[PDB]
Amino acid sequence: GXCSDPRXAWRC
């Protein structure tokens, strides 16, 4: 759920 998290989304 990396692309689901706002801060992890930057790496997606």
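Here Swiss-Prot sets the residue numbers for chain A, with the shown residues being 5-16 in order.
Cβ coordinates come from backbone N, Cα and C, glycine included.
Features as listed in Swiss-Prot:
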- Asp9 to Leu: Reduction of toxicity (MUTAGEN)
- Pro10 to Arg: Loss of ability to compete with alpha-bungarotoxin (MUTAGEN)
- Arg11 to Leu: Reduction of toxicity (MUTAGEN)
- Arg15 to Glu: No loss of activity (MUTAGEN)
Distance from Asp9 (mutagenesis position) back to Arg15 (mutagenesis position), taken between C-alpha atoms, in Å: 10
Per DSSP, three-state class assigned to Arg15 (mutagenesis position): helix
Tertiary neighbours of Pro10 (mutagenesis position) (same chain, Cβ under 8 Å, six or more apart): none
